[PDB]
Number of protein chains: 4
Amino acid sequence: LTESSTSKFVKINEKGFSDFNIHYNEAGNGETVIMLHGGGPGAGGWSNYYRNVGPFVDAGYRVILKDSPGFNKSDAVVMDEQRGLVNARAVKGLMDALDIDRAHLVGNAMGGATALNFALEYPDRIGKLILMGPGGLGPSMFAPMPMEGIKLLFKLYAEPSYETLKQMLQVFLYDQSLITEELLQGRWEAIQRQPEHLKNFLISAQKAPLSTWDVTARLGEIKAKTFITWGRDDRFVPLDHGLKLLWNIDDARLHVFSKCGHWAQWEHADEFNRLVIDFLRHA
Amino acid sequence: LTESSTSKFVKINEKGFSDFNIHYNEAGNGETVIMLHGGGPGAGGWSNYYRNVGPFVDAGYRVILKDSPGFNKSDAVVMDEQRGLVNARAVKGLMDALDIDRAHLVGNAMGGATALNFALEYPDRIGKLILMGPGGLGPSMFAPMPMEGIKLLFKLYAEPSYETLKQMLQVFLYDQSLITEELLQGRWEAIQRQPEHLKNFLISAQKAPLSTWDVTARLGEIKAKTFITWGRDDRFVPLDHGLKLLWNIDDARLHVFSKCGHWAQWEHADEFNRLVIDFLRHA
Amino acid sequence: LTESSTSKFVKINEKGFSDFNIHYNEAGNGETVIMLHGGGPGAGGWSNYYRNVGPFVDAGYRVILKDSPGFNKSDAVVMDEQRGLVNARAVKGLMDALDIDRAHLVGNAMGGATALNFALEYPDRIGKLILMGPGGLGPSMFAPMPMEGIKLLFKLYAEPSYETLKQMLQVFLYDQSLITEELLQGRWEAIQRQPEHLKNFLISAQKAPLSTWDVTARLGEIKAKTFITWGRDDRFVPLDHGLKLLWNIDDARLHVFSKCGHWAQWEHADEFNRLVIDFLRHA
Amino acid sequence: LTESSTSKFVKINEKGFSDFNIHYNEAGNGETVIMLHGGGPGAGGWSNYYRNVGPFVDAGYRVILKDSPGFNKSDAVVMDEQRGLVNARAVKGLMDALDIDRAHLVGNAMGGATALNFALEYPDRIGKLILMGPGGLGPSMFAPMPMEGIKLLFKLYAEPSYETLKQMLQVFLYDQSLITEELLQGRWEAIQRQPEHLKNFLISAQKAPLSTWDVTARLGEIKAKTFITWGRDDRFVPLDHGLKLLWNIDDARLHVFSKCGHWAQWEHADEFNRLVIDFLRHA
Ligand SMILES: O=C(O)/C(O)=C(F)\C=C\C(=O)c1ccc(F)cc1
Ligand SMILES: O=C(O)/C(O)=C(F)\C=C\C(=O)c1ccc(F)cc1
Ligand SMILES: O=C(O)/C(O)=C(F)\C=C\C(=O)c1ccc(F)cc1
Ligand SMILES: O=C(O)/C(O)=C(F)\C=C\C(=O)c1ccc(F)cc1
Ligand code: NA
Ligand code: NA
Ligand code: NA
Ligand code: NA
């Protein structure tokens, strides 16, 4: 499987979106799992999940790696509402366009917020819910905010440079030996390719700050079986939010990886794939 | 598999133990996994692990459900050192007697302390380490101590009664509908059968209080791959100790079950069995 | 100062209350500080605050120790809304009847919930806010709920006995040597005197469970300078809620007493009095 | 009081130190309080405590603002042992030279580690103990380490620049409006004045990493009445260490300031001065 061989586009039409182009990477043909990426500059479906797509497909799932609005190859957009909710509407739009009745969702960070909003807004359209360090869940009981990683994300959006990208990735990942030339060059290309997405993201963030994303008060509504993962060493979203979700969602479990930053599905891909595939099969 | 069909005895000889009788339940014939029980009145190997032995054996392991010294059908003993260490010596004694070179250890509560001590004292004799709410790891950052469950455990040791047993089990388990007549009658029988074990436990606890069990300072020595589990709703050992282990052991992960008390391997047996078998196979 | 010499009654009329009798103990004549008690069986203003009234009066404050509706010498009531809000309406009713424009509030547990609700509903009527382990602020990130102390409070309400009272006080206080015959006899008398309050409390709790009390989502509205205290060893309301308040209220500080249960103003009266008087004077 | 008018030097002789020059600022003449500064580049007694010296002197204390070895105007040194212990020996050396029998200690960060080590090593020479975010107390249960602030401290030591200083101060303080030209210029001067201290600090840190500073296991030995303060928003030492100290020291209390970074005695000087003076007077 490659980015090119799996690449597809679909126009969506859903509450606010009109003939809006969504890019996604699709492989496999079984039960649908939609994987939703984080909000960093240059983020996208393939780049965030390419270590996961193969094993999930091998396990018999149809995997859709979705580019959220205003990221990668999806259409440019300025959002005046919190991104989790707007992104969730776009997932629903994609599912309607592709005739998908129910999907399992996997979401990291912004994608975790998207998945939570989707579960809240469209409970009859979700199977299981997999959350990796979801963002926007209000204050931490321990971590000063904005967190270290978030400050760097905003620096890189506002003043993109190769050096600042490197600094961000050093904070993003626990094991520094994972920061290869390939990773750096690839992430730098995606930032250079879409400067309009960078500008639009910053405008959107002024209109709807991270405080507007907090859906904590509604977590008791979630009826989906939920698997929460966290990196022990995540400098972007606070570990105690893993506990917040575990206490507030009816049927959840929490798995914390040691020696792991903000990209658990990539930093601990083998363990992540095994645990999440087992969850989808047996929970 | 039944208690009777799996029941075996072996005399051990190891640092302090001389021709000391250990009872254990054995099934299967592959790689050895020794499962170590908690310290409540009437506790033992079979009673604590009978929902786990079958699936582990099916997975190809040889399972040994060990009765710790001063419990169930093992010999009576008064201990003047912390139980985790004394119990670990007894595991080594059993392995030497049975010609077992290396074992995976699974330990709940007192059994978790036993397993940690074993990993520290005999690192060349352990494979992987599975810890379910290990006891004795010092103060909690949040929970007043002694914890609610521990107060009840001491009440039941000192004044055993059917009513006090019921009260303890209500705190021990999250889902009250798991407290069947069978569970109550069985636990009551094991308490009635061995009053000397109750008396000896209390004498031992005066000689070596829970504060003597704390091996926190040595956790950096543990080289075993470690899987830590906790019940979210454990009223016997504090949830934050799961974090303590995760930060201090080199190669660990933490899994927390929602709606789960102090007997995770029984209350969430299916998920526990799947996760731990996968860990032993693939980690 | 004695209970008898300070005892006063006033009829209140405020949203739901019609000619409703409120008992209070008053001393001093300066700036008004209203102290609000917890929700345990037999609780009241004088009993909960008699170690505080003198020093506050000496410092130049007018101290009002209010009996909440359905407690001690105030009128009996069955509440169908969360007690914090209903109690707050009663404080407003008292202040209107006594021609008090603004008051500083001190509230422990239920009284802390009352004080938070008062600050939210009537921001122009509050000076400073002092909270000692306020109750009803949703789940803990660490403590299983209901907490140990709360289970005992409900046991004592439903089946009042001298032995159960003693058990509750043992959990309520850290230092067991504070449980004198005087304390026990006094608390037992207040329970015996008002069996109707016990029955009504339990009916009220069925109509509006503790989950209905949670005002967390509104804490950002509080503009009062706030001093939060917690007992390190509080088995009734969880320590992490001290952090919740500290992160969510604009201008707060948190003080945690070691070796202290659920009655900090009594268990650490000297330090409590000094800190709170300094706060009222200088903050 | 000014830096110049209070400036004194004394040669010390104590376990490893031979005719070693210590600079300190002294004012007042009552009971001695020694204030101990943090470990950032350019740190010193006067600079760290000039908002505290006046009120403590007014309260009747003799205040000694000590420059630790290898800082400000004290002699240059390369340390091969953990700085807390070496610094404590230097405090003892100063007290012996000045004929001071007992001192109250106030210590922030490195100075908090110094004060803890002093209490452990010389219990008969300490009065009360005041700790503001002490450093080196092992891992956090929540914060990835090294913490954000610590990474910046090491960057500034290794590559001192005006821009990096500004970045560090932005993380060091919660309220950005406290970063005046005066603060920046002053801190920059102290860095420019003593480049040898910067180089020596880095050599020392290689010889004895922060892990060597951890005295957690010995906290039960501390018999001094202890007052622990923390900034809620401290990005240099983790908030949960405030809890660690509170649970492990016999007689402690914890006060947490909201809207406060790593320099609580300066950022919340009025409240800090009032609380600590009251503690010294009445505890
Ligand atoms: O995971 C990524 O792709 C990435 O580069 C990120 F930095 C993701 C971070 C978030 O999406 C994020 C959103 C919201 C929040 F509160 C915290 C973090
Ligand atoms: O799991 C059991 O069998 C049981 O009945 C227990 F209550 C086990 C508890 C412990 O072994 C225990 C030991 C030490 C400790 F600190 C806390 C709990
Ligand atoms: O402080 C008392 O008077 C007392 O006897 C109590 F047990 C008070 C407890 C509460 O008011 C309480 C209310 C709500 C809650 F969530 C937890 C505790
Ligand atoms: O407070 C200061 O003067 C300062 O500039 C600091 F950054 C102090 C920090 C420490 O001394 C420090 C030491 C050890 C540690 F683990 C964490 C922080
Ligand atoms: Na490499
Ligand atoms: Na049943
Ligand atoms: Na006494
Ligand atoms: Na200014």
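Numbering, chain A: per Swiss-Prot, residues 4-286 in sequence.
Each residue, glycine too, has its Cβ placed from N, Cα and C.
Swiss-Prot lists A:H265 with the feature active site, proton acceptor. If you take the C-beta of A:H265 (mutagenesis position) and look for same-chain residues 6 or more apart in sequence within under 8 angstroms, you find A:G41, A:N111, A:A112, A:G136, A:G152, A:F175, A:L176, A:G234, A:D237, A:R238, A:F239, A:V240.
Neighbour density for A:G43 (substrate binding site): within 10 A of its CB lie 28 other CB atoms from the protein chains shown. Look at Swiss-Prot and you will find A:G42, A:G43, A:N51, A:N111, A:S180, A:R190, A:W266 tagged as substrate binding site.
In the three-state DSSP scheme, A:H265 (mutagenesis position) is classed as coil. The annotation that Swiss-Prot gives for the mutagenesis experiment A:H265 to A reads: Unable to catalyze the tautomerisation of HOPDA. Extremely low hydrolase activity; when associated with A-112.
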Collapsed DSSP category at A:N111 (substrate binding site): strand
Sparsest-packed of the listed binding-site residues (A:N51, A:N111, A:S180) - C-beta count within 10 angstroms: A:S180
Under 8 Å by Cβ from A:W266 (substrate binding site), counting only residues of that chain that are 6 or more apart: A:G41, A:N51, A:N111, A:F175, A:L176, A:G234
Entries of A:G42, A:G43, A:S180, A:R190 (binding-site residues) sitting next to ligand 1, with Cβ under 6 Å as the cut-off: A:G42, A:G43
Farthest-apart CA atoms of A:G42, A:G43, A:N51, A:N111, A:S180, A:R190, A:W266, residues recorded for substrate, distance in Å: 23
Number of other Cβ atoms within 10 Å of the Cβ of A:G42 (substrate binding site) across all protein chains: 25
